[PDB]
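Presented below is the structure to which this report refers.
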Amino acid sequence: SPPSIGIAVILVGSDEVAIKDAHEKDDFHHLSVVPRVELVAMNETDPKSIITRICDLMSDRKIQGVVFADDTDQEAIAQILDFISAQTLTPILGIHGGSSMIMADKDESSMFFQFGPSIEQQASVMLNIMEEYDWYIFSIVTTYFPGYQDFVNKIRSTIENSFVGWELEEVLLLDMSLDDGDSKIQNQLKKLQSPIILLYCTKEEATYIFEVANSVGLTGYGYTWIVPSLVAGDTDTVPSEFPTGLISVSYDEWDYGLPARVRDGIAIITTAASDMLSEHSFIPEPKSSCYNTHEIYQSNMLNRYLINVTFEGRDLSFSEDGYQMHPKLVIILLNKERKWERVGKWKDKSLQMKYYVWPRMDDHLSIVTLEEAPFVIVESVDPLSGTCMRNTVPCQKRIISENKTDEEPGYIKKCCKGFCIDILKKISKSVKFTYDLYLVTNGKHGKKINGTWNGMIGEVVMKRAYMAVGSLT
Amino acid sequence: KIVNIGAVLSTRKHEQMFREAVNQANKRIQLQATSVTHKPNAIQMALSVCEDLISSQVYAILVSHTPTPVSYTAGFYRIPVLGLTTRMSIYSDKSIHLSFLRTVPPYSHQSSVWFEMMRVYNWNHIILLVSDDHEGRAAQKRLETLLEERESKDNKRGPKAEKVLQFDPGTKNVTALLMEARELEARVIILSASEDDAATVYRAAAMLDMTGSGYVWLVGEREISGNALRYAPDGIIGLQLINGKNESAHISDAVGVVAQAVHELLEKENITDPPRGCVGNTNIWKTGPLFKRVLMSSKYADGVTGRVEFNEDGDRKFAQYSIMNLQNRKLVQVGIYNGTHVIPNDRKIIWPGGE
Amino acid sequence: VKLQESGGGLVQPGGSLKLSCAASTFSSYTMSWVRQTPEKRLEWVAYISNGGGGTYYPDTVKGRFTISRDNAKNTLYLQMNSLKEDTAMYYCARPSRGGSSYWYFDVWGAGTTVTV
Amino acid sequence: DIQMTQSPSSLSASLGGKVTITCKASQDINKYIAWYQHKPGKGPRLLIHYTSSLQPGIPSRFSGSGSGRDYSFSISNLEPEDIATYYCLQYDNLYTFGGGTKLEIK
Amino acid sequence: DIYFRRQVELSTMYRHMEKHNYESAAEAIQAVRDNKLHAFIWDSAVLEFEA
Amino acid sequence: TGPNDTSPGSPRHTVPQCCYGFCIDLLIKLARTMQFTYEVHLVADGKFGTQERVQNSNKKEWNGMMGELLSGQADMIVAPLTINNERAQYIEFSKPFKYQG
């Protein structure tokens, strides 16, 4: 009872067997149309070979849609795909590599979609990462991608909302002025007097500019660098000029995997075509050739149907600009031994990470205090942000629990206000400080029992790199 | 000194005058200019880009009239591409195609020709009708950027204020916008839209009696068309370009202004070469940005169309003008202008409904 | 991988005989099988996808037939009811290139008969 | 579902003759063709793909042409180990079949 | 709401104001006399007439 | 010209109401002095005008009363409208009636 549409998959660069076996068990019956797969491998990946393969398959086969993959890092693949889709009025889903790098400002009549995060969702998850340690946004952008103007106007855009606690934006916009004597691009990096620097760029000019950052003194010890997906998304290789870890978001590191991605795209195309045959009772008749053009209005209806797809548990819908809505994201670190080791987790609002403290941070102090009346006041956190605006402290309180697991220095960072905290915030700028502020647990402040001391003096006698500010006579 | 310059042109004799202009520039270094046959259904023309790229020594492609895919194909390929039909502005713009260079101001022109006209006639209030397009947003941004006259320290009673409309490309909904614009106190209308939108408004001020004595119109180029100029009322003021129809005058100074860049670049070092015809991936000729740099700071092959100096975007910085006023049924040229020397008129302006 | 049929008979005229064809990868492979006329015509009987769905027949044997498959034992299951005027031979055929779609098999079975 | 009807009823030819059988469906097939041959009681043997693409192990004795919904398939130079019966397949809807013919030798 | 949010030193005070604001002048004036609201902030040229 | 929202929840039925008071008397004197033909219609919501980032984008429109001055729904605001730094960015005021805090 279901008829057929023609779906061609193209892989450039391996195991066409794992991709074949994964989908050919997906039974698209129980749907109104069923697919027709056709594998085709290629290795040239030049524009002329791409067009002369794509419209060759269009001329031979009644092709409904194309699922394109890649194993390169050339972004300009995607525009070529974005060129031909509006030329052919047929859907194309770029699912890996350079086809998955995000292209802003797509054409109005294009039907090209990508698996990947938007250019603004990466900034949103970059804010949600920095809301663990109350860091401060200082973004610089040297190159000029088409996805620049959305980035600053999305990163501002939350710093004026509520309960912020965020520092200023000493922003630096540069460009691709071909001028070596313009060394102020080396000289303006002294204006980044900040521990956290955002850098939205390309891979090659970042490989250039991190040598410049080492030349000025933006080393990996006192500063960090949070970097979006398009610079260091190539999980296999790394240039030697990156002692600059905590790179930001990528997708899940092995694309569920690549044949599961192929199966998901096949399900997307067939579900949209089944929805169109269920609602309007006719499918689009396929294109004649890349030569013949004259003898489509229903392609806009296909564009409306392709962006409201849902499968067994995965809302794989799309926005108007060709990216996913929900999708799974990971967080990567860089491994001074030159690997990429971190597998962080982010899902649709939420972030889950490791250790509750950042490793690699002498002027680092632990400081233990005590809650009382108006000297050190402990209050709860905001239910929308976690951090504290005017209170400006973690106060990482430990939980005493059952005696089979350790304590909780990941218990939620209760805000502390009051007199001694306002004194400490002046003494920090007075000499040079860094807090690790936490509360006592045994609740035995200022006591000496037979043999020993407890409480704040108990954590003084145990040599735990301490001060004891608070109410203490 | 045997280098190549590709071109795609409309008809056969344009290639004859092309090779003759290359022979004219041959008095400088010797040149190619193999060139080929503009074609319809241009993805086959996107096929035949590397029927021209087969020479490594091609360093510029010349294109005439459609926003052609050669800027996308031969822009991988950091090869500066010159053309004469960039009037539809959007593919020579801030969605940066790194390979384009104009030889003509766009349809969404530098609208200072309107802004400089106001100090001729002390106008202070502007109703600005603007279609919902990239052209409309470009004209809106340019005319709002043209408000730097407020930094002194002379007409500060009003530069230009009032409001803008939005004007979606629809046929019926013209009446409501003009009915709302009837209430305002401004009497000057600037309308910059498409020729089909001119054929859409087309009578709607006449049905509301917003023609004649009360108002003054300053329309763009695309009111002069066989369906639009038939139905514009009497007394409309329009603009008209100097050139863009005698393309030989463009192409002669084009091959001169690329030959000067060839002579300027040949005296330098590290002249790496483009690939030999469409061979594979990562074909990024490293002297391409250097070619864009040496071309973007060049003067003009002066002698035919006047000195043209390219900007950071690639505009001409050239005096674009000719004002056609509409008398009883025929357009007339009224004055001789410049970029700055708007030397007003030598005839009489027939203002609408009272002259 | 090879196909071997079993469950052959029409011992009740108008009865129901659940025949099968085992295989020795067949789990991603759909199924449709064949009876033969006295004019030897390879008329179709039923249709399953590889995943059990898409249960269909042609117009010859509609209305009487109960259909299933098991990709673990690599077998088909369908009871023959309206072959009661034929001395048919049935074989199993595993269409190439798998899927819930269909392509051209050379992967057919061995061929056994059903006689009334 | 769409149903097919092959025609007609005979492959009456001598040793090395020429016969042709037509795939004729009720609907447009877009050259969706296959071809099989078998003895009575032995089992089918594949012949033909989309562009009459023959099979390794199958000789060049079998050719064909046609389009849209109507196809012709010709057999010549036949050695009588191919005492068989030839069959056409369509798969527009799930699968499709018609009558087909049997081979006799005169 | 503009004057309090402009100042940073009064910011905590502003954080107490977001959960109790009203929509009209007469609403809060009537709500003060019903003991749901112990204090109110407004202009002198309305409050000196209302008292 | 009263609001459509005569009972300030759902329904929208505009009616002629009548107003009087301080600003009405001052408008009477200014209109007799400066030859004003005038109509008076009340405000949409009643929130005195403020600025916020609306439509989850990079656009800040002006809510309430002051937006009706910016959008051309009126040409004068005769109301107890304070003088601020944020409103005086592009809205001209006068010598201010009174002095209060």
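Here chain A follows Swiss-Prot, giving residues 31-43, 45-326, 329-394, 403-514 in order.
Heads up, the Cβ atoms here are built off N, Cα and C, so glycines get one too.
What Swiss-Prot notes for the published mutagenesis of A:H60 to A is this: Normal zinc binding. Reduced to three states, the DSSP call for A:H60 (mutagenesis position) is strand. Of all the Cβ atoms in the protein chains shown, 22 others lie within 10 Å of the Cβ of A:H60 (mutagenesis position).
Around A:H127 (mutagenesis position), a 10 Å sphere centred on its CB holds 22 further CB atoms from the protein chains shown. Here the residue is the original one, while Swiss-Prot reports the published mutagenesis A:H127 to A with the comment Reduced zinc binding.
When other Cβ atoms within 10 Å of the Cβ of A:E284 (mutagenesis position) are tallied across all protein chains shown, the result is 11. According to DSSP, A:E284 (mutagenesis position) sits in a coil region rather than a helix or strand. As annotated by Swiss-Prot, Zn(2+) binding site applies to A:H127, A:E284, with the evidence given as experimental evidence.
Annotation for A:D283 (mutagenesis position): spatial neighbours A:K361, A:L362, A:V363, criterion Cβ-Cβ under 8 Å with sequence separation of six or more. Quoted from Swiss-Prot for the published mutagenesis A:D283 to A: Slightly reduced zinc binding.
Under mutagenesis, Swiss-Prot gives A:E284 to A with this note: Reduced zinc binding.
One mutagenesis experiment catalogued in Swiss-Prot, A:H311 to A, is accompanied by this note: Normal zinc binding. Secondary structure at A:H311 (mutagenesis position), taken from DSSP and collapsed to helix, strand or coil, is helix. Neighbour density for A:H311 (mutagenesis position): within 10 A of its CB lie 11 other CB atoms from the protein chains shown.
Per Swiss-Prot, mutagenesis A:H359 to A is noted as: Normal zinc binding. In three-state terms derived from DSSP, A:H359 (mutagenesis position) belongs to neither a helical nor a strand segment and is classed as coil.
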Residue among mutagenesis positions A:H60, A:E284, A:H311, A:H359 with Cα closest to the Cα of A:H127 (mutagenesis position): A:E284
Listed mutagenesis positions (A:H60, A:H127, A:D283, A:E284, A:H311, A:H359) that sit near chain C [CB under 8 A]: A:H60
Shortest C-alpha distance to A:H311 (mutagenesis position) - which of the mutagenesis positions A:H60, A:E284, A:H359: A:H60
Neighbourhood of A:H359 (mutagenesis position) by C-beta distance under 8 A, where only residues 6 or more apart in the same chain count: A:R347, A:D348, A:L349, A:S350, A:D381
A:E284 (mutagenesis position) to A:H60 (mutagenesis position) - Cα separation in whole Å: 31
